[PDB]
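Participant: This is the structure I want to talk about, given as structure tokens.
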Amino acid sequence: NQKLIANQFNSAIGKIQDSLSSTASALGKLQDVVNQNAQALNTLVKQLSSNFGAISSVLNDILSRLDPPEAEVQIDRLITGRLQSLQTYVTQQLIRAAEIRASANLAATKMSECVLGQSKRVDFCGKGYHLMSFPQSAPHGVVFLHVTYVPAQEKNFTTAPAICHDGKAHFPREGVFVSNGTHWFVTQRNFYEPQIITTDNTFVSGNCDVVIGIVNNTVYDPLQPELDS
Amino acid sequence: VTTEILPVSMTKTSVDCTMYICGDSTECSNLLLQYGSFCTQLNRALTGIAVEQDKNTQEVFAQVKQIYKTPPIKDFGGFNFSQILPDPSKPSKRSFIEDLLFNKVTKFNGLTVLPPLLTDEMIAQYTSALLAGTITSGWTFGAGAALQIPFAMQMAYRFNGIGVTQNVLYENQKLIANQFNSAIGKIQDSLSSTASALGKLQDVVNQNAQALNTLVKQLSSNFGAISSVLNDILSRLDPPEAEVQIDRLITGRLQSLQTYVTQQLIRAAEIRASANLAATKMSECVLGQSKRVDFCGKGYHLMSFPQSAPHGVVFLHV
Amino acid sequence: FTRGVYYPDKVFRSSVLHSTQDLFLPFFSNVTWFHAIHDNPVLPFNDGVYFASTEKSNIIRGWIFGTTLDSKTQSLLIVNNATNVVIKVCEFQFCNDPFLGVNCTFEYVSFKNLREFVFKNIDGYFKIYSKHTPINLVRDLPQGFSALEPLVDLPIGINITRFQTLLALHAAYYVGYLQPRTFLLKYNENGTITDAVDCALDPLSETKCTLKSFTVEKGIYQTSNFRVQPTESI
Amino acid sequence: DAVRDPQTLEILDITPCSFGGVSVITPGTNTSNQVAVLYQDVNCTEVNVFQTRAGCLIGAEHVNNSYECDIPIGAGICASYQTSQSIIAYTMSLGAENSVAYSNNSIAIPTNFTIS
Ligand SMILES: *[C@@H]1O[C@H](CO)[C@@H](O[C@@H]2O[C@H](CO)[C@@H](O)[C@H](O)[C@H]2NC(C)=O)[C@H](O)[C@H]1NC(C)=O
Ligand SMILES: *[C@@H]1O[C@H](CO)[C@@H](O[C@@H]2O[C@H](CO)[C@@H](O)[C@H](O)[C@H]2NC(C)=O)[C@H](O)[C@H]1NC(C)=O
Ligand SMILES: *[C@@H]1O[C@H](CO)[C@@H](O[C@@H]2O[C@H](CO)[C@@H](O)[C@H](O)[C@H]2NC(C)=O)[C@H](O)[C@H]1NC(C)=O
Ligand SMILES: *[C@@H]1O[C@H](CO)[C@@H](O[C@@H]2O[C@H](CO)[C@@H](O)[C@H](O)[C@H]2NC(C)=O)[C@H](O)[C@H]1NC(C)=O
Ligand SMILES: *[C@@H]1O[C@H](CO)[C@@H](O[C@@H]2O[C@H](CO)[C@@H](O)[C@H](O)[C@H]2NC(C)=O)[C@H](O)[C@H]1NC(C)=O
Ligand SMILES: *[C@@H]1O[C@H](CO)[C@@H](O)[C@H](O)[C@H]1NC(C)=O
Ligand SMILES: *[C@@H]1O[C@H](CO)[C@@H](O)[C@H](O)[C@H]1NC(C)=O
Ligand SMILES: *[C@@H]1O[C@H](CO)[C@@H](O)[C@H](O)[C@H]1NC(C)=O
Ligand SMILES: *[C@@H]1O[C@H](CO)[C@@H](O)[C@H](O)[C@H]1NC(C)=O
Ligand SMILES: *[C@@H]1O[C@H](CO)[C@@H](O)[C@H](O)[C@H]1NC(C)=O
Ligand SMILES: *[C@@H]1O[C@H](CO)[C@@H](O)[C@H](O)[C@H]1NC(C)=O
Ligand SMILES: *[C@@H]1O[C@H](CO)[C@@H](O)[C@H](O)[C@H]1NC(C)=O
Ligand SMILES: *[C@@H]1O[C@H](CO)[C@@H](O)[C@H](O)[C@H]1NC(C)=O
Ligand SMILES: *[C@@H]1O[C@H](CO)[C@@H](O)[C@H](O)[C@H]1NC(C)=O
Ligand SMILES: *[C@@H]1O[C@H](CO)[C@@H](O)[C@H](O)[C@H]1NC(C)=O
């Protein structure tokens, strides 16, 4: 299916562009960081206009009007308010920085365990079975394009945990036993690709009196016809 | 089967900074305005916390696109899940075990509490969907469509995933189902008798209750004023003197809120980290199978089942 | 509508949304409509007055402010006759019904047209704001927005509770009242107020003032606090 | 908390007059200037009225149909602007209901795939 896969991949990327080019909210996680920091600074600057109990928020207006014995009192009121304002700002920046650091740590983890490797961790690198990922830069952040394998179409098959041959219980080495209503096949779990059940597909352990739901079939031995002819 | 308990959320408190500092007082409010945005930026910080509390809940539980439900016939290969599946006879369709969890974990000063967006009933529906998915379709519902599979076969895959050949399961299916069923009964006996079992969630409730009680008690402090009661200052002093006494209370009460909010932001970060962990486990524990050691309990992980709890999630790791 | 907004102070601002509390005419409030066809009563001044008039022939030429307006107290008189604006604050003897045909402490001498004014008294200072603009409307006040600049500030020290207008007889006018509302004023790049939000007009306006913006993004915002008021004291 | 009346010696409880936060629920102003108002944690007494556990919601129409959550109110209730258009309130949907056709001998195996 290489042509199909390449075409689906190429189409999926085109869809990414259409989404990013039209949905502003797509980058809300990065835009929000910018907005929170802008708001923090605007708040800090606006606090300079506050009196905090002083006759004026403007320091030069206090100094140009009062002698030191009185000016110092009015100034101390502004210093306390403005010093308190910075402490509030810095505390918020430290807490916010911790949030960003945690995100950066996550991003670094994904880069290593998503871009440089292949993730067996579920929904770590997008919904579906992770194949590969590609990083893209963004303002103050990283964007990952996660390429995943998603089952698309399915059929209802009858199944069994094991098959009886000569009284021996045969289990799949890989895959499951399936039935289309008339014939039993063995196939890989994540993609329907029925194969004849043979001794090279299954293994034997125990017998038919133990396994619950074991069914009768035949298991083909590839050696027989070579010795038979 | 082991039980791992994680906090997901914290009470969405909200404090009216003006009413807290200057409750029903015009004279005090006008003085408070001289502090600029000091009041409203605290209202903002607490709102930010309240909002992420719904985000935390949503990221942990709403990981399934559809609400799955088990069949009326519980033919799960001998595995009894009746104590983790929803009970139809209750006013809220929670499982027996969830009820146990909910039964163990337990003003006018501008302090109010906002409800969560997702009610306990909605959380129960999500854990039900995740559980029904886990039981009837294994991990396929996580990746894409929920693809039905006999439970015993699902377990066979879970066994191959830990390096044990699938014939072991089938040959010992009765033993395995019996051990599983017994293990769940043990979970109930532990949760029903050990109050400390839910200490991680009870502690969150206690820390938040303590933070609010501390904040309210601070209103009784004078902070250098002649009285902690604002009305007693105003009813006794003319403005030129009342304003001085009030400024002393405003500074103390404004400082008290700032202390409270800072502690809530730091505590919220701790809860967020826990919620992120819980969300990670849900995806890499309930929806899948973990190859990560001691990530989903001690031993070789097979499968896990979520259960809701007050402000948190409880995982039963098999 | 949105009339009755004036520059609150003498500071230049530009490209900014500024929140201020002052005596403004509340948005979409009722203003009494008087006529001058084929109507110069004494009106209350309350806490300040918004005045507006529409002209085609300059009929409205003046104002009287005071308590009794009968030579018993000082009363501010403003008259504009041809090209000369006259302001006096004498204990004038006014007619039983003052009109103009076609112990003084101060004296000064200098539809198609809408002339808006604001008259307010703060600590004895009579503050006058105004704006003249061309119009093409006879029936009523034109809808739209225009801010009024200050022109005059008279330290008269007169207790004003009532006022009356002066008409030229051979032009409708409106009287509104100001309230201590908070407004968000939008200054454009030239420092001109081009829009405004009355923060107590409705919940949406409250939201706009809270967020300091004339645009509100989709969502739920906490803007205020509901409080039941007492009816009587015990 | 309470006082003894100085003229007649009986005890009166003092309960502060009803109050609560007020939130405005709005579609962006680039869509509509219609809003709904939520009075937080109050009854629809002291304040097209819908009583929720989040408070008294006024101006939003209560709709029986669930939808995906848009502007959250709380306690399972979300609001949105829909049809002629107005603000509506509803209990949010948690997703479509989909039973799995489970049986002890039936397996669904994908026959095709998509790369996303
Ligand atoms: C199950 O699969 C088998 C094998 O493909 C189907 O059997 C074949 O049917 C075709 C006709 O479509 C015949 O030409 C082949 O000779 C048959 N092969 C054998 C080995 O008998 C069978 O019909 C399928 N069953 C169902 C219910 O679809
Ligand atoms: C699978 O095939 C075996 C034979 O290979 C069946 O065994 C029979 O079981 C019945 C019931 O006890 C006995 O009466 C017969 O004598 C057994 N036959 C032989 C040859 O021993 C078995 O029942 C089959 N199972 C299914 C589900 O069809
Ligand atoms: C799953 O286990 C429960 C017990 O937790 C079983 O329910 C009990 O059934 C017996 C009868 O056999 C009653 O006497 C008990 O009172 C029931 N207890 C409860 C709590 O319901 C249930 O039948 C088992 N289910 C399966 C399929 O084995
Ligand atoms: C301005 O003048 C008015 C009267 O024109 C004064 O109002 C009176 O106030 C007294 C109390 O001091 C009341 O008993 C009268 O009934 C009021 N009169 C009216 C008509 O309401 C007003 O107090 C004066 N302002 C100042 C600052 O002195
Ligand atoms: C798997 O699904 C793809 C589509 O996602 C199928 O490819 C399409 O086949 C139809 C004809 O039936 C064409 O009209 C489309 O243009 C094809 N799309 C693409 C992207 O190639 C594919 O045939 C299916 N495979 C199987 C085995 O069923
Ligand atoms: C499998 O059978 C169920 C029976 O309820 C049906 O609803 C479902 O669509 C079937 N699946 C397929 C892929 O045909
Ligand atoms: C599967 O379920 C059917 C009932 O629908 C029952 O008769 C049959 O014996 C069961 N088989 C197994 C292996 O449990
Ligand atoms: C304005 O006057 C109209 C009557 O013409 C009345 O219905 C309306 O309620 C009044 N509005 C205000 C704010 O006074
Ligand atoms: C305007 O009135 C004044 C008296 O107050 C008078 O002296 C003057 O002549 C009048 N008009 C003009 C155009 O001069
Ligand atoms: C001017 O004011 C004085 C009070 O100082 C008063 O006695 C006098 O009668 C006033 N003049 C007139 C003309 O009323
Ligand atoms: C400022 O005034 C100039 C005229 O000198 C005009 O061209 C320009 O558009 C004005 N700016 C705004 C924002 O109205
Ligand atoms: C108040 O008046 C009543 C009579 O109506 C009397 O009985 C009571 O003792 C008085 N209270 C006080 C405190 O004097
Ligand atoms: C928002 O309104 C402006 C008009 O000021 C319009 O040009 C723009 O396309 C609108 N955008 C949306 C998303 O409705
Ligand atoms: C509102 O008051 C009524 C009684 O009139 C009561 O039945 C109802 O439960 C109250 N609702 C809330 C939300 O308090
Ligand atoms: C919901 O439907 C019921 C009828 O089953 C009706 O009585 C009720 O008024 C409806 N509610 C709304 C909000 O439409």
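Residue numbering for chain A follows Swiss-Prot; the residues present correspond to positions 919-1147, in that order.
According to its header, the structure was obtained by electron microscopy, 2.8 Å.
For all residues, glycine too, the Cβ spot is worked out from N, Cα and C.
Pasting the relevant annotations from Swiss-Prot:
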VARIANT   A:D950 to N  In strain: Delta/B.1.617.2, Mu/B.1.621
VARIANT   A:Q954 to H  In strain: Omicron/BA.1, Omicron/BA.2, Omicron/BA.2.12.1, Omicron/BA.2.75, Omicron/BA.4, Omicron/BA.5, Omicron/BQ.1.1, Omicron/XBB.1.5, Omicron/EG.5.1
VARIANT   A:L981 to F  In strain: Omicron/BA.1
VARIANT   A:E1092 to K  In strain: Theta/P.3
VARIANT   A:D1118 to H  In strain: Alpha/B.1.1.7
Participant: Going by Cα-Cα distance, which of the variant positions (A:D950, A:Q954, A:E1092, A:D1118) sits nearest to A:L981 (variant position)?
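Facilitator: For A:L981 (variant position), the spatially nearest of the variant positions is A:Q954.
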Participant: Which one is closest to A:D1118 (variant position) in space, judged by CA to CA distance, out of the variant positions A:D950, A:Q954, A:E1092?
Facilitator: A:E1092
Participant: Whole-number Å only: compute the distance from the Cα of A:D950 (variant position) to the Cα of A:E1092 (variant position).
Facilitator: 48
Participant: Using Cα coordinates, what distance in whole Å links A:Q954 (variant position) and A:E1092 (variant position)?
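Facilitator: A Cα-Cα distance of 53 Å.
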Participant: For the variant positions A:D950, A:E1092, A:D1118, which one has its C-beta crowded by the most other C-beta atoms within 10 angstroms?
Facilitator: A:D1118
Participant: Reduce the DSSP letter at A:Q954 (variant position) to three states and note it down.
Facilitator: helix
Participant: Could you check the variant positions A:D950, A:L981, A:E1092, A:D1118 and tell me which sit with their Cβ under 8 Å of a chain C Cβ?
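Facilitator: From A:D950, A:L981, A:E1092, A:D1118, none lies near chain C.
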Participant: Just counting, how many other CB atoms are there within 10 A of the CB of A:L981 (variant position)?
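Facilitator: Summing over all protein chains shown, A:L981 (variant position) has 15 other Cβ atoms within 10 Å.
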Participant: What number of additional C-beta atoms lies within 10 angstroms of the C-beta atom of A:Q954 (variant position)?
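Facilitator: For A:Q954 (variant position), the 10 Å Cβ neighbour count is 16.
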Participant: For A:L981 (variant position), which DSSP three-state class applies?
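Facilitator: Reduced to three states, the DSSP call for A:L981 (variant position) is helix.
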Participant: Three states by DSSP: which one describes A:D1118 (variant position)?
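Facilitator: For A:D1118 (variant position) - judged by DSSP and reduced to three states - the answer is coil.
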